[PDB]
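Below is one structure; the comments refer to it alone.
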Amino acid sequence: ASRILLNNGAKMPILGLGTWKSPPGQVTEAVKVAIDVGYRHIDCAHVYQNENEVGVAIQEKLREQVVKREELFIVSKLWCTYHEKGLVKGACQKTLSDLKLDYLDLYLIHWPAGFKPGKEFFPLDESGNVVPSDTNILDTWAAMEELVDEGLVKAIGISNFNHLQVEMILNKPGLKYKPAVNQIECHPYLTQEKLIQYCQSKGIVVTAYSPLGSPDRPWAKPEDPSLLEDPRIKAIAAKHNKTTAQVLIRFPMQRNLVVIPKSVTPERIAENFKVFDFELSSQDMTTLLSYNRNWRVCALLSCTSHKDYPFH
Ligand SMILES: NC(=O)c1ccc[n+]([C@@H]2O[C@H](COP(=O)([O-])OP(=O)(O)OC[C@H]3O[C@@H](n4cnc5c(N)ncnc54)[C@H](OP(=O)(O)O)[C@@H]3O)[C@@H](O)[C@H]2O)c1
Ligand SMILES: O=C(O)COc1cc(F)ccc1C(=S)NCc1ccc(Br)cc1F
Ligand SMILES: [Br-]
């Protein structure tokens, strides 16, 4: 089953293409190839600085009639410096303009924390701490709801929200639209059982980011754990005549998660999509879950004192 039903009534492809770190001179081809080989979901963000180039690909494939717009599921995210009532619509509109779209399928609050507006994505004080905004996650959520009512987005959701932050949203006085998705880091070294069960219990679909462990993250260190090189995961892959990446992508799929592996390599884009013709056993699944080490690749010291930093 290639799509999962969201609490807004729309269906979301369980496999998408990630675009963080995809170079602007490679991402247009990456997205073109992805659509040609079957991808229907692209995960984007304004902070990734490549939405224009992603958009060139989407638009060309729509113009070529490779795909219809209704068949695509395009996701983007509101950056931290736009949490303000008066900035949310324009931030969404910039993303739409760049992506060459008239609506998004899903728009996420990228991180729960708001930062001081301005040119800089991470405004810092003189001692290196991020400069917060005073706007909370409830007022930012109201601004997201307006986007649904204005036709700019079909669904809204959240990303990197912890259990208490999700609960805050769900308990919002006058809540109009529930979050459809919570997009969080998830892989065998950070299995997220507690947060996933909470979200799923509330009808919120979870998307797993960095499912391969983000080996290209800029802050990687040579001796960090490596999922793709873990011999235990290689052994499960060999047993199934699949690659390690294919196992790492199928794993979240069988947990009823959406998953968004990134690649700019055409052969790997195609490889990564060939995950609908095999099944991990229950024993395989439990074995992969057993590798949890609470190892989080996406975290940021400069933001750890923000009142809404999620990983405290
Ligand atoms: N919401 C958030 O805060 C948040 C945070 C992090 C990530 N995300 C989203 O999640 C996406 C995926 O996470 P990620 O980019 O951190 O990392 P990832 O998807 O876990 O790993 C990407 C890395 O794996 C490599 N790779 C891909 N397929 C491979 C294969 N078959 N064999 C070997 N290596 C392979 C890629 O290399 P090449 O590209 O060189 O092929 C790239 O270096 C992001 O791009 C972004 O869209 C969201
Ligand atoms: O964020 C992504 O999608 C992928 O990561 C990034 C992608 C970018 F284009 C720029 C920075 C990040 C960083 S550094 N993200 C971590 C991060 C940001 C904000 C807060 Br609150 C906490 C935190 F941990
Ligand atoms: Br945050």
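For chain A, we keep the numbers from Swiss-Prot: what you see runs 2-313, in order.
If you're wondering, the header gives X-ray crystallography, 1.1 Å.
Yeah, the Cβs are placed from backbone N, Cα and C, and that goes for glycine too.
According to Swiss-Prot:
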ACT_SITE  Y49  active site, proton donor
BINDING   10-19, 211-273  NADP(+) binding site
BINDING   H111  substrate binding site
MUTAGEN   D44 to N  Reduced glyceraldehyde oxidoreductase activity
MUTAGEN   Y49 to F  Complete loss of glyceraldehyde oxidoreductase activity
MUTAGEN   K78 to M  Reduced glyceraldehyde oxidoreductase activity
MUTAGEN   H111 to N  Reduced glyceraldehyde oxidoreductase activity
For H111 (mutagenesis position) and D44 (mutagenesis position), what Cα-Cα distance in Å is obtained after rounding to a whole number?
12
Counting only residues 6+ away in sequence within the same chain, which have a CB under 8 Å from the CB of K78 (mutagenesis position)?
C45, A46, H47, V48, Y108, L109, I110, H111, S160
Does any of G10, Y49, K78, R251 have a Cβ within less than 6 Å of an atom of ligand 2? These are the recorded positions; tell me which, or none.
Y49
Lowest 10 Å Cβ neighbour count of the recorded positions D44, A221 is held by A221
Could you list, ordered by sequence, which of these recorded positions: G10, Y49, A221, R251, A271, have a Cβ under 6 Å from ligand 1?
none
Reported as an integer number of Å, what is the Cα distance between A221 (NADP(+) binding site) and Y49 (mutagenesis position)?
18
Within 10 Å of the Cβ of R251 (NADP(+) binding site), how many other Cβ atoms can be counted across all chains shown?
27
Only counting partners 6 or more residues apart, tell me which same-chain residues put their Cβ under 8 Å from the Cβ of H241 (NADP(+) binding site).
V248, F279, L281
C-alpha of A271 (NADP(+) binding site) to C-alpha of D44 (mutagenesis position): distance in Å?
17
Work out how many Å separate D44 (mutagenesis position) and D231 (NADP(+) binding site) at their Cα atoms, rounded off.
26
Just name the winner among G10, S211, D231, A271 (the binding-site residues) by count of other CB atoms within 10 A of its CB.
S211
Round to a whole number and give the Cα-to-Cα distance in Å for the pair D231 (NADP(+) binding site) and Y49 (mutagenesis position).
29
Which one, from the recorded positions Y49, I261, has the smallest tally of other C-beta atoms lying within 10 Å of its C-beta?
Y49
Using a 10 Å radius around its CB, how many other CB atoms surround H111 (mutagenesis position)?
20
Just the number: how many Å between the Cα atoms of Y49 (mutagenesis position) and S211 (NADP(+) binding site)?
15
